[PDB]
Amino acid sequence: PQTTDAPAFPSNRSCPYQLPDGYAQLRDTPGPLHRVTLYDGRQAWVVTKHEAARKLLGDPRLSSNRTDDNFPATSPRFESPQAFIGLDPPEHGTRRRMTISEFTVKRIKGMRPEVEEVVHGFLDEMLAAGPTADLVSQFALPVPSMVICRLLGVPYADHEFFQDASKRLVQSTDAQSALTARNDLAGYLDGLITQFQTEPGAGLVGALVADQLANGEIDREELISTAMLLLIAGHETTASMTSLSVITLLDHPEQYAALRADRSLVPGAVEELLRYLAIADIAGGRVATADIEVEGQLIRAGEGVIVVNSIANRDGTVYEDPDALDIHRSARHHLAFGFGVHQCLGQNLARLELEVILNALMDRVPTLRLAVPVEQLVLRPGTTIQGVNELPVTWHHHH
Ligand code: HEM
């Protein structure tokens, strides 16, 4: 028999919003941990339950150091200084604190008018041209790209270049392709730094150049890695939430109608979509630097551990009928953004963008529908951020 106690991980979605069959099996199997086999044949642990996931994300013995030989790499792509997503305290905090000013609740509130303007501008163009359109290239991707560009001080004129490079890095299936894409972005950002040294400019990259870099408090290549992380996360991840949210909501028309009828439900719907779609398991990897006993299971020093937030988010002890989309439920404490010192820097920018986008789509494109069957969509594999790379849509064309 072929039966194993260490199934291949990750699994690929066959429905944009449903747990892969293999993940349902992991979810249903008692205990916080399960053994899996990664692409290169190495065994690692996955964390599959909600409280255990929080506990392990909060445990400093589970390091975020991606340079470690034993870090649980899920694809050949995983093969330069790390941005703070790959650092542990105390280094993590010194670098993260260089960027937090741009993501405060006050700044996010100040960004609302800008986000609304950007969203409506891309809708103007799309709706003027008429259906059909690919929602990804025409809306889902450009909106957060334009927003993160202004936040960073990266000129939006270079969007085609950096969007292509970002996709190649995030979705590469080989190390060579990933490395070329990273090199492309690094060289670009290094040029921007030099330009800011000549002519001080706006945006987070400008601020880091004028202050921390000028004071020797961040290495030039660390600034490059940090800007790269924010550029990629700031547009690729939110774009995927948009497209997958549209697909999901169109497959749940009663809930979508209820949402349209009472816009005060939108923040809660955003939480539920984040919980339900949980697009970022690829950011759950950890390596143990010491032995950790977990409800009788032993993680040994040097073992890889992946905190699979998508499965933790379907823990029925926390979310009653966990596989049911319910925009009125308490989706409080979901792990779609992680938990603890590394909890997503951009989480509230993501929440703002999704709220503005859903309200705009309901206002201006109430007749929006998919232009192809859901089954015909091509879903990204579990080795990258979840999503679709194309989303054909149509609507009632008003002249
Ligand atoms: C719905 C969209 C998003 C999702 C689901 C998401 C998910 C996540 C997750 C799960 C983590 C934790 C990684 C870990 O524990 O190792 C994380 C961290 C991070 N995210 Fe996001 N993210 C999103 C959007 C964004 C945006 C818009 C930005 C823009 C700056 C961003 C920037 C970051 C950064 C810088 C970190 C590292 C934080 C740290 O290490 O202290 N993310 N994200």
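Just so you know, the numbers here start at 1 and follow the chain as drawn.
From the backbone N, Cα and C atoms, a Cβ is placed for every residue, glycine too.
What Swiss-Prot records for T74, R182, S225, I282 is calciol binding site, and it gives experimental evidence as the kind of evidence. Swiss-Prot gives this note for the published mutagenesis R77 to F (Swiss-Prot position 84): Alters the substrate specificity that gives preference to the 1-alpha-hydroxylation of 25-hydroxyvitamin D3 over the 25-hydroxylation of 1-alpha-hydroxyvitamin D3. Increase of the hydroxylase activity and decrease of affinity for both 25-hydroxyvitamin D3 and 1-alpha-hydroxyvitamin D3. For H92, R96, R286, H342, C344, the entry in Swiss-Prot reads heme binding site, with the evidence type experimental evidence. According to Swiss-Prot, the mutagenesis experiment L169 to A (Swiss-Prot position 180) carries this note: Decrease of the hydroxylase activity for both 25-hydroxyvitamin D3 and 1-alpha-hydroxyvitamin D3. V170 to A (Swiss-Prot position 181) appears in Swiss-Prot as a mutagenesis experiment; the accompanying note says: Decrease of the hydroxylase activity for both 25-hydroxyvitamin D3 and 1-alpha-hydroxyvitamin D3. Looking at Swiss-Prot, the entry for mutagenesis of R182 to A, Q or K (Swiss-Prot position 193) says: Decrease of the hydroxylase activity. Experimental mutagenesis is annotated in Swiss-Prot for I282 to A (Swiss-Prot position 293), with the remark: Slight increase of the hydroxylase activity.
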If you measure between the CA atoms of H342 (heme binding site) and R77 (mutagenesis position) and round to the nearest Å, you get 22
Closest by Cα to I282 (mutagenesis position), out of the binding-site residues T74, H92, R96, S225, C344, is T74
Expressed in Å to no decimal places, the gap between the Cα atoms of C344 (heme binding site) and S225 (calciol binding site) is 16
Nearest to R182 (mutagenesis position) by C-alpha distance, among the recorded positions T74, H92, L169, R286, is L169
Reduced DSSP state (H/G/I helix, E/B strand, rest coil) at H342 (heme binding site) is coil
A 10 Å Cα radius around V170 (mutagenesis position) captures, of the binding-site residues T74, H92, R96, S225, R286, exactly none
What remains of the recorded positions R96, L169, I282, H342, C344 after requiring a CB under 6 angstroms from ligand 1 is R96, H342, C344
Among the recorded positions listed as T74, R77, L169, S225, the Cα nearest the Cα of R96 (heme binding site) belongs to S225
Whole-Å Cα distance, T74 (calciol binding site) to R286 (heme binding site), is 12
